[PDB]
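Read through the structure below, which is laid out as structure tokens, and then see the notes.
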Amino acid sequence: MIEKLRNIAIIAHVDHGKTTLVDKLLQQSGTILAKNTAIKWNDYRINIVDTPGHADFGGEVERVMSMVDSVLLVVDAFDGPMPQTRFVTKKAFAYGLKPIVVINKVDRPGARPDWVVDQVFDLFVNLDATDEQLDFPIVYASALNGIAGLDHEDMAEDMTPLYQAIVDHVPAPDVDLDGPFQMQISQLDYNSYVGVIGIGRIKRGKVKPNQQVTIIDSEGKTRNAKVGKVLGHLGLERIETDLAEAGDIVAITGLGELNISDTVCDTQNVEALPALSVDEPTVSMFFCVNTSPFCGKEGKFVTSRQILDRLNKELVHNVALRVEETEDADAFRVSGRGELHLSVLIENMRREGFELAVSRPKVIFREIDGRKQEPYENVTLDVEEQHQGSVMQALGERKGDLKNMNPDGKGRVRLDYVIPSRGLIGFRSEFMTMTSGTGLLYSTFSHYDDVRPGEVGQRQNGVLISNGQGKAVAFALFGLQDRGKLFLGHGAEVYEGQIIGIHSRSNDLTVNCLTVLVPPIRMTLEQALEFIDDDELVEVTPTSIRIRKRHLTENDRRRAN
Ligand SMILES: Nc1nc2c(ncn2[C@@H]2O[C@H](COP(=O)(O)OP(=O)(O)O)[C@@H](OP(=O)(O)OP(=O)(O)O)[C@H]2O)c(=O)[nH]1
Ligand SMILES: [Mg+2]
């Protein structure tokens, strides 16, 4: 009794029918999405918790999964599953949740349900349990009409098969109704009338308005408070309730500054629920003050603490990242998930109005049981068949181990790889031009494991390094084309230590561009960041970035060799 509850989270790539599907289930029942939709189906109560967009919204994806006992993956019947919902699905699997797959928009012409079933099945190469990829039921749906069915040619007149599937395959909450009250805050909310609102799934006991309560944070500090209002979810709404009990997803009111991972307990049985998530970072990278002779030239805020300041503001936007204090009091060791994670952070701090020097990204090594390990990750690539042998050749040099390949039948092909992050770093640049911009690459962290012995191929070419500061003249540049490709044309302002071109040969060449042209190479941030070597840096400024050596002068470099 009182276990007719079904707490489920819903996942769907944008414009795949998740707002429209839940919108049916609501109107066909006895009861933008809301962060939670409550649904009455006969005597079952279904909580459909919405998942956020496909950026790390502070890691709300783990918070949401912490409140649900199953996940509902909605998939377009033609386009199939999209890579953007990779990580949300991944985390649902990490929380041991078994999925319910809804294949929507099945009434569209060209719909290929058989194909998207295989795609979704294959996508569950999220090293997930046999258990999870086993026996995930499949419901076909056309929410535009409101049709659900276990087959797509045979189909019910409404959404009943979906309800039934939810009831049948979603476990009831693992909660104790008789124990003392216990509830962890999973999300927060505010209304100028009520104050701060705390949201979670009651793990134990029951709660009434005006009940006395004790809140314990992660570390173990406690305070006493009196709950004001207990708000239960009904439609897209919250009504005041006189009673909420274990398994219920509700919102609480009378408590003060509730923090996510706070545990609300009966005053005499205070027991904190374990703080839940952390994406351990896997790629480190150094942010530095821009030591260039172009200090404050194109960027407003450029100081040591000026950077460290914002280096403790984005800490809360993001638990995947860390920030550390280096001994050089003008440079900092910031780590993240992928190189893509840290990259756009700069591209934002760029037009956030900054100026900083940044190293090349390296994997964070870890020692486990005396044996050092590194991060490996899953890579899937979609190229044409003309590049097939080419990108295959390249990935093997970066210690990529081929696991699968699947021709499109229409001239393309998808490859699958297990690769150390070490070998994958900065590939995208080499990928696109190689595949001429048509190929597609996706990556997902898998596991740490014993390092692959050896090193990845270095840059091979050397760089043309400026010997002085001034405006580059076309007269000189024309002479440099005899021995490489350039990064600028006539009239560009340069200083000493700056890298201005790519040497045709292997060694670094200090060159003078101060004493008509072929088109210059302009490098995007990512592009240029993949180019940089360990003894070099990228200088980033609000409308463009420069490539520079660590030691700016000829003499200093020679000493360091
Ligand atoms: N053929 C077919 N189409 C479906 C179905 N379900 C949803 N759609 C289409 O997708 C659109 C709904 O967008 P959602 O898919 O619900 O948005 P969401 O991913 O963020 O949840 C509808 O038009 P829309 O509301 O005008 O889109 P928009 O203007 O809100 O972006 C409708 O055209 C279906 O079962 N069959
Ligand atoms: Mg929309």
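Chain A is numbered as in Swiss-Prot; shown residues: 1-31, 56-539, 556-601, in order.
Method reported for this entry: X-ray crystallography, 3.3 Å.
Heads up, the Cβ atoms here are built off N, Cα and C, so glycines get one too.
Summarising the environment of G17 (GTP binding site), the number of other Cβ atoms within 10 Å of its Cβ, over all protein chains shown, is 23. Residues annotated as GTP binding site in Swiss-Prot, with experimental evidence given as evidence: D15, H16, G17, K18, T19, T20, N128, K129, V130, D131, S166, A167, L168.
Taking all protein chains in view, 25 other C-beta atoms sit within 10 angstroms of the C-beta of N128 (mutagenesis position). According to Swiss-Prot, the mutagenesis experiment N128 to D carries this note: No GTPase activity, does not restore normal ribosomes to a bipA deletion, does not associate with ribosomes, retains its ability to help proteins refold.
Secondary structure at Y164 (mutagenesis position), taken from DSSP and collapsed to helix, strand or coil, is strand. All protein chains included, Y164 (mutagenesis position) registers 27 other Cβ atoms within 10 Å of its own Cβ. Recorded in Swiss-Prot as a mutagenesis result, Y164 to P carries the remark: No change in growth at 20 degrees Celsius.
Here Swiss-Prot describes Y472 to P as a published mutagenesis experiment; the accompanying note says: No change in growth at 20 degrees Celsius. In the three-state DSSP scheme, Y472 (mutagenesis position) is classed as strand. On its own chain, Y472 (mutagenesis position) has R390, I392, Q397, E398, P399, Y400 as residues at least 6 apart in sequence with a Cβ closer than 8 Å to its own Cβ.
Here the residue is the original one, but Swiss-Prot notes a mutagenesis experiment at this spot, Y519 to P: No change in growth at 20 degrees Celsius. When other Cβ atoms within 10 Å of the Cβ of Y519 (mutagenesis position) are tallied across all protein chains shown, the result is 15.
Flanking an unmodelled stretch of 16 residues, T539 and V556 have Cα atoms 16 Å from one another. With respect to their backbone Cα atoms, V130 (GTP binding site) and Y519 (mutagenesis position) stand 61 Å from each other.
Each end of the 24-residue unmodelled stretch has a Cα atom, at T31 and at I56, and these lie 19 Å apart. Neighbour density for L168 (GTP binding site): within 10 A of its CB lie 14 other CB atoms from the protein chains shown. Looking only at the binding-site residues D15, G17, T19, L168, the one with its C-alpha closest to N128 (mutagenesis position) is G17.
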